[PDB]
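K.L.:
Just dropping this structure here.
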4 protein chains.
Amino acid sequence: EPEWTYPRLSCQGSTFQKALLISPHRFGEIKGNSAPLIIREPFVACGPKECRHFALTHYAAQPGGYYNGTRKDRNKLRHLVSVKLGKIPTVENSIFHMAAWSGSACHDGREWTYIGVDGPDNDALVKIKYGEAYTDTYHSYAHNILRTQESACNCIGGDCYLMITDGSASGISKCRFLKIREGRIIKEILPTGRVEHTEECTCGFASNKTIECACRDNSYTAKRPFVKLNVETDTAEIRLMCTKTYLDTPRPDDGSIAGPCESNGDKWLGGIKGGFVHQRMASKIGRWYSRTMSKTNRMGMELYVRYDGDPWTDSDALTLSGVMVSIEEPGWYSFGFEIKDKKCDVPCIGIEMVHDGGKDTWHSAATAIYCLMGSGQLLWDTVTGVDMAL
Amino acid sequence: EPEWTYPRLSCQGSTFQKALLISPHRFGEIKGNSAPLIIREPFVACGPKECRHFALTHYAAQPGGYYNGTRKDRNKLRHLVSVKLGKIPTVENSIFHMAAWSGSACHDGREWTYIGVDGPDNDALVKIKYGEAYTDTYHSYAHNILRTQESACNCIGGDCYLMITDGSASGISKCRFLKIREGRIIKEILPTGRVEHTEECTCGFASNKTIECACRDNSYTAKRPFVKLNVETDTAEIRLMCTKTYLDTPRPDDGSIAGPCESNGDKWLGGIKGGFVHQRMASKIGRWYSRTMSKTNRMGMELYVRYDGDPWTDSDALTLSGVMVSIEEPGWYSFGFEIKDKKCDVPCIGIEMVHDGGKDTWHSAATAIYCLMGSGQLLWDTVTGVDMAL
Amino acid sequence: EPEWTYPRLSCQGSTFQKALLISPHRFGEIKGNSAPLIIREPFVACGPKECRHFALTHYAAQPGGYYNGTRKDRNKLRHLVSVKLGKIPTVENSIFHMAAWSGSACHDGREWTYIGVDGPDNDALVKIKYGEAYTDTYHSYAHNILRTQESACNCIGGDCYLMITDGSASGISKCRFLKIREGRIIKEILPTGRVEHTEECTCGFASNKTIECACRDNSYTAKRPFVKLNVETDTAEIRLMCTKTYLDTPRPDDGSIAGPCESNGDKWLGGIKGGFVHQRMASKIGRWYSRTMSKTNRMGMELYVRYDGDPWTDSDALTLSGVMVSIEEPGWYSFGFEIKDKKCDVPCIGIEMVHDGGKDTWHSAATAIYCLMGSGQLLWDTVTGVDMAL
Amino acid sequence: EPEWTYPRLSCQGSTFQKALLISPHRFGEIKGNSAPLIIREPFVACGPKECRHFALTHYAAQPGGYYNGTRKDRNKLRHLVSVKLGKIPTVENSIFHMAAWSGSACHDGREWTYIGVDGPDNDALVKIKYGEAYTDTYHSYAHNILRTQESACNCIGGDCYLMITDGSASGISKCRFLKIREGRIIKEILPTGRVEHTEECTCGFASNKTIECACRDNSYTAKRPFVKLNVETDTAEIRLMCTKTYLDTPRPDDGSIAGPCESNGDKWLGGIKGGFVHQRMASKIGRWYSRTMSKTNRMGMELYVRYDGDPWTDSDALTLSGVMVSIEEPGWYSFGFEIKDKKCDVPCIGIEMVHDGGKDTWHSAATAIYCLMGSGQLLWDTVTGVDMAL
Ligand SMILES: CC(=O)N[C@H]1[C@H]([C@H](O)[C@H](O)CO)O[C@H](P(=O)(O)O)C[C@@H]1O
Ligand SMILES: CC(=O)N[C@H]1[C@H]([C@H](O)[C@H](O)CO)O[C@H](P(=O)(O)O)C[C@@H]1O
Ligand SMILES: CC(=O)N[C@H]1[C@H]([C@H](O)[C@H](O)CO)O[C@H](P(=O)(O)O)C[C@@H]1O
Ligand SMILES: CC(=O)N[C@H]1[C@H]([C@H](O)[C@H](O)CO)O[C@H](P(=O)(O)O)C[C@@H]1O
Ligand SMILES: *[C@@H]1O[C@H](CO)[C@@H](O)[C@H](O)[C@H]1NC(C)=O
Ligand SMILES: *[C@@H]1O[C@H](CO)[C@@H](O)[C@H](O)[C@H]1NC(C)=O
Ligand SMILES: *[C@@H]1O[C@H](CO)[C@@H](O)[C@H](O)[C@H]1NC(C)=O
Ligand SMILES: *[C@@H]1O[C@H](CO)[C@@H](O)[C@H](O)[C@H]1NC(C)=O
Ligand SMILES: [Ca+2]
Ligand SMILES: [Ca+2]
Ligand SMILES: [Ca+2]
Ligand SMILES: [Ca+2]
Ligand SMILES: [Ca+2]
């Protein structure tokens, strides 16, 4: 049998560089002959010998006739789909995994675990598939839109950790973590700390004993909730990030939130899922983050890094590393993932570039990928090249 | 060599939940650039490492110009086709197995067995393919439209059991079972009991010694014929189901048929293939069924369960478990199948949702899948999302 | 390494039955969204674990704009292409093997051998590819359109035999056979007997020591040239078939050619490649043939069988076995091939059904397949279902 | 683990012959239903069991709406893509490897190495991918459009050699060679000799100790720079080819450049990447080259051969071997590659046939392949068959 997967030391590098752009709508012209799927919330998850590009589709293509409702978030048509990283997600190239309006996926070194949530809002359901089999489900506990990550889950030794949350977008949404093995929930983990609102966590391995996540708090602050989950004891604690470099959107000027680390500041109602990925060295730990260039709008995307320290307590500003997407371009959700190289892991940040043209036309997205490679400074940005009027 | 397949104990679960929807016609708009095939009578059959989604196509696509005749059942163009479960059955994604206007398929743990019937009505022919080779055939015995299951066949130890029938849709159609091994018929089985009319059986393993099937009687009753085939002796007996919860369509009010179990009641001419799948426990046996919400029309689909007892004699009503498809939606054929998980089998029910718009336009279908997963109550229904006018 | 392939005994059966229809032009409507390739001269060749459907394309699709010249036979655009048997040969599904306006292919149990002829008419060239590598070539010897089989080549123990010919369509075209091993010509074989005109041979194994072929004589007779190639000595002899059942098209009434077996009769200028496949039994040898229903036109196709005897000397009429294609349908080239089953070989006959609508529109073909299966009589015919005006 | 790859002796042959034509735009008609990608700079690279056809796409298809800018060379949309040799490079068939406006790729016998350059002109970046992982990068040293080969890199024992260059198209562009192993740069090689301008080298193994390349000098001569890289010492020297048969375009009459081998002659500003491939014999060494038929324009393509001698010093004219593409047809870039046969290597020359119709329409290319096969003389030329107005 294939051995289980474990996080390794990251590959040598000191900078991220532009790697790949998946812009399916460059082939959606009325005049063309292609069938790109209408998606949102894309992410990437890799196994030992291949990366898959997942997304939640509206079960419709461009060109097409089912544009009405593609801006709506939850419905009975949404499905979690995927293609091998590098292929254009078309009607024919995609595989439909399950019905879901919220998802996640990960590989334990032996098989794929697909997570998808659906069901009525007041009683949603987390469904789990292992390979080709439907294995387990989890019920809503706050009866207000149970939902999950929108990024990869994290496995170690055959145990995969996943964040789920339930609650009001504008109130309390206390999250929990699920310990899954071979498609079945073996443990339920209730976190400690600042818990009032945690959603859309982007998690990763900081080491073999700790999983860290940068999340979204949709109602109380522009500071991102940060999770430390001890895999050894299966205990999690959450505290807000202390950096002057607020990573949520919308947000106020940097360092404008006065008070100790724990101070929420103004509500700044709303948020965005943020990119976060680890760079593990024998001695150091690099934490890479991404945020929109606009404090108010989903445009642009900047890279930031920060070595060592403690996110829960360091107030210091993060170090700008580069502009991945300019303000003229869409900068929506971002996520982190790692590519498995021969003897080391490669950290990457993916970016969702949504083509928004209103409620009267289609609504979909491109996915730009940036990975740690070589040294130097980040050289080039990403554009989608799509004219929504074609 | 790979070992043969045997039924195992079902996976832990106490409820079915919405799993997947294959709606190819969401990409058939005149405006689109896709080629979904025109099909009917879909089913699913799984091997140890993959499920295939089979159907009988009219060898035509939407958009297209061969809509005339797609409502006709038998012709010289129909073919048995398949895609891996999860892929949209398009012109290019499908594999054409053989010419057939009635089919079945199953995997013995080593190879695929494709069954397809064609030939003139008065002298049809059951043809058998094993992998890439045409291996055997079976002739018509009643000379009135020989036909088969329209669902998976069942294998154990390399022996696959298949139901075939021959006879008048409005009269006697006595069925037989064929014992096949490696593509060749090794035995012919003539059942005992109530035999006047049995067709379109949905069979499954109740254990390693018994195969049970819920069938359709098209001319004498709204009660479904139920088969018990002893794999050990190769003997089969048939008796009608005694439940007050009549599973055929059309049908009369529940429990309206007076008399002992054997009473047919009024003719209620016509029928529908029904879903039926087993849930095997160490001590118990769960029997899951599906039927249309309308007593008269092919709309809606309800799930029902019943633990233990004897179908041939228990008059008790089945226990409603959920609405998989509302009355506003099409509820046509349904079938059962099982997904092979690492150490247990997963029972599922598939539903054919036909887009019927008359004899002047195309006629095709979506396939909704529900599988046993987790506990609780069934949460959400399925809709096709197709506007036949696009 | 995989062992080499050898002919085995055929599988049990006493009749051919309709198996499969590949009609790509059912998806070529102006209104559709497909891309079937424009082809002619299709054939099938099988390895141990898969059959491939080959053809010579005009490097154009329907719908499209390169219909002018698709009725022309040789040009610089033609290519030998293939798909796995069962897939529709589309622009994307096909693999382009090499430039050729005449082809052949076969598998030795380890790898594929692709044969393709191209080059100017007065100095054509047989090119040989083994797997992904171009291995050998053969020059024109009569400088008048060197060409090959248009059906599978035959391998035994790693040695593959192929018929090539050169000469005037209306005069002498003496054929030769090439002994190839691992992509390179190891021997050249010059046949004895009646050699004035042999082309488009359909060859097969009658046993482990003899390869027999039914060929076409385009200028001197309506009787088909018949080859007996002794694999042991690498010697070939050719004599005309003596049957009253003339297998070429055009042809005169049956048994109308007076004189001994060797008499050519009237010229009946022209011909057609004919189907021919062996049924090997421990004691007997069945020879199956196919010919058009019309003596003058390429419409319809009949099956015939003949057990034992000697084709070179038996004048007896062949035994009609069935109508595979009615006179209302196109009956062009036919070929034979064998499917490898677990422990026996399955003989099949393929039929080219060309959609001819003149020099002003596209010109392409469907492929119908009939294989030996079960017993009884041949039940059903094949139709293409294509309306050339769509 | 699979053993590393090493150059072997070439397969027996004495001539090149027409092998294959990949003309994706034969399926790009407004009327068609296909999606060929818009590309330029195609090349081929083979592993032990498969060849891949690479190219730099403009991330647009025909028919489509993104033709403006497809004649521009560098931008943020270009990507290195590939298909298995033989498949039409369509939107769905292609795999997108990375963002790059200049590329190269090669296989070491265990894995694929993808090279792609992008970034701003004054600070471009060579990025390296090994399999699915981004492994290394290389910075610009002359800050004037760092770029690479546009043909396969060359591996031996797990070490792959690649040419990169930097500098003014109209001035000095001193090249360097990178020694890469498993995706990471292990050595940097600075060549000796005539170094003022070397770009777009077409390299190959002349033996296990020497890699030779025919390159382009865009500003000082119509004579091609020729590299001899000793793999044993990792030292490279460059000198101009001495042949009277000038291989660049534009160029003056043959032998019109007076003076010793080293004389540049007139500037003849501009160039073209040229085909070059080795034919290794136990005693001899054949060097095959290709050049446009027109001295001034990119039309036509001729083959030339030359056995033994020393390119740096032999003034003798090369021996014309054939016309692969006539003057009526486009003859743009050409490259060499080798197919791995069972026990020998097969040398081939690929040709880029660009469909140029101005800056107001699409700009893309066909790829014709010629390989060493059999003996005799080169028989047939290649045409694209594309009408740019459809
Ligand atoms: C399960 C779900 O509905 N997720 C949706 C979330 C959700 O509103 C917030 O997490 C608050 O709970 O909103 C985002 P957006 O509009 O901010 O892009 C789109 C998601 O599809
Ligand atoms: C072989 C065949 O013809 N099967 C057809 C059956 C058949 O009429 C009944 O089983 C009675 O024999 O009807 C159904 P339906 O119209 O009820 O959906 C469609 C099937 O294609
Ligand atoms: C190599 C070649 O040209 N083959 C062609 C042959 C050829 O004329 C005859 O064999 C006489 O040599 O004709 C047939 P058809 O028109 O009879 O269908 C079409 C083939 O493409
Ligand atoms: C990296 C790059 O820009 N390469 C381009 C080169 C380049 O100008 C010359 O090598 C001079 O440096 O030109 C060619 P062309 O127009 O001659 O076909 C097209 C290439 O895309
Ligand atoms: C995690 O543990 C495994 C051994 O159990 C080891 O091979 C791997 O390198 C460890 N990861 C880190 C970051 O040390
Ligand atoms: C059927 O028999 C096999 C052993 O022959 C066993 O492994 C399997 O679990 C049995 N099935 C059931 C339901 O007991
Ligand atoms: C041909 O020879 C091989 C052994 O060399 C044998 O297995 C095969 O059955 C033979 N074929 C026939 C028709 O006897
Ligand atoms: C290169 O070296 C390997 C052994 O290291 C050998 O097998 C191969 O044939 C050599 N190549 C040539 C051209 O001699
Ligand atoms: Ca917020
Ligand atoms: Ca396709
Ligand atoms: Ca009934
Ligand atoms: Ca003739
Ligand atoms: Ca020059």
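By the numbers in Swiss-Prot, the shown part of chain A spans 77-466.
Going by what the header records, the deposited coordinates were determined by X-ray crystallography, 2.4 Å.
Note that Cβ sites are derived from N, Cα and C of the backbone, with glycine treated the same way.
In case it helps, Swiss-Prot gives these features for our protein:
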| type | residues | note |
| --- | --- | --- |
| ACT_SITE | A:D149 | active site, proton donor/acceptor |
| ACT_SITE | A:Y409 | active site, nucleophile |
| BINDING | A:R116, A:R150, A:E275, A:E276, A:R292, A:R374 | substrate binding site |
| BINDING | A:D293, A:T297, A:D324, A:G346 | Ca(2+) binding site |
| MUTAGEN | A:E117 to G | Reduced substrate binding |
| MUTAGEN | A:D149 to E | Almost complete loss of enzymatic activity |
| MUTAGEN | A:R150 to K | Reduced substrate binding |
| MUTAGEN | A:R223 to K | Reduced substrate binding |
| MUTAGEN | A:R374 to N | 94% loss of catalytic efficiency |
| MUTAGEN | A:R374 to K | 80% loss of catalytic efficiency |
| MUTAGEN | A:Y409 to F | Complete loss of enzymatic activity |
K.L.:
What's the CA-CA gap between A:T297 (Ca(2+) binding site) and A:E275 (substrate binding site) in angstrom, rounded?
P.N.:
13
K.L.:
What number of additional C-beta atoms lies within 10 angstroms of the C-beta atom of A:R150 (mutagenesis position)?
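P.N.:
Around A:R150 (mutagenesis position), other Cβ atoms within 10 Å: 18.
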K.L.:
Cα of A:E276 (substrate binding site) to Cα of A:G346 (Ca(2+) binding site): how many Å, rounded?
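P.N.:
Between the Cα atoms of A:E276 (substrate binding site) and A:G346 (Ca(2+) binding site), the distance comes to 12 Å.
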K.L.:
Please report the distance from the Cα of A:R223 (mutagenesis position) to the Cα of A:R292 (substrate binding site), rounded to the nearest angstrom.
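P.N.:
Here the two Cα atoms lie 13 Å apart.
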K.L.:
Have a look around A:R292 (substrate binding site) and count the other CB atoms within 10 A of its CB, chains all included.
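P.N.:
Cβ-Cβ neighbours of A:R292 (substrate binding site) within 10 Å number 25.
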K.L.:
Which chain neighbours of the Ca(2+) site, leaving out A:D293, A:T297, A:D324, A:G346, have a Cβ atom within 8 Å of the mean position of the site's Cβ atoms?
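P.N.:
Apart from the listed residues, the neighbours are A:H273, A:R292, A:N294, A:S295, A:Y296, A:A298, A:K299, A:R300, A:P326, A:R327, A:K343, A:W344, A:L345, A:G347.
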K.L.:
Tell me, which recorded positions from A:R116, A:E117, A:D149 are within 10 Å of A:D293 (Ca(2+) binding site) if we use the C-alpha atoms?
P.N.:
none
K.L.:
Looking only at Cβ atoms, how many others are within 10 Å of the one on A:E117 (mutagenesis position)?
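P.N.:
There are 25 of them.
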K.L.:
Below 8 Å Cβ to Cβ and six or more residues apart, same chain only. Which residues does that give for A:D149 (mutagenesis position)?
P.N.:
A:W177
K.L.:
Determine the Cβ neighbour count for A:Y409 (mutagenesis position): the number of other Cβ atoms within 10 Å of its Cβ.
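P.N.:
Taking every protein chain into account, the count is 26.
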K.L.:
Find the shortest Cα-Cα separation between A:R116 (substrate binding site) and the recorded positions A:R150, A:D324, A:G346, A:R374, A:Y409, and name the residue that gives it.
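P.N.:
For A:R116 (substrate binding site), the closest Cα among A:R150, A:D324, A:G346, A:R374, A:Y409 is found at A:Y409.
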K.L.:
Please report the distance from the Cα of A:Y409 (mutagenesis position) to the Cα of A:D324 (Ca(2+) binding site), rounded to the nearest angstrom.
P.N.:
11
K.L.:
What same-chain residues, at least 6 away in sequence, bring their CB to under 8 Å of the CB of A:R374 (mutagenesis position)?
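P.N.:
In sequence order, A:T325, A:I348, A:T368, A:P406, A:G407, A:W408, A:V430 meet the Cβ cut-off.
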K.L.:
Rounded to the nearest angstrom, how far is the Cα of A:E275 (substrate binding site) from the Cα of A:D324 (Ca(2+) binding site)?
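P.N.:
Here the two Cα atoms are 12 Å apart.
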K.L.:
Of the recorded positions A:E117, A:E275, A:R292, A:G346, which one has its Cα closest to the Cα of A:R150 (mutagenesis position)?
P.N.:
A:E117
K.L.:
Please report the DSSP secondary structure of A:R292 (substrate binding site), reduced to three states.
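P.N.:
Note: A:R292 (substrate binding site) is in a strand by DSSP.
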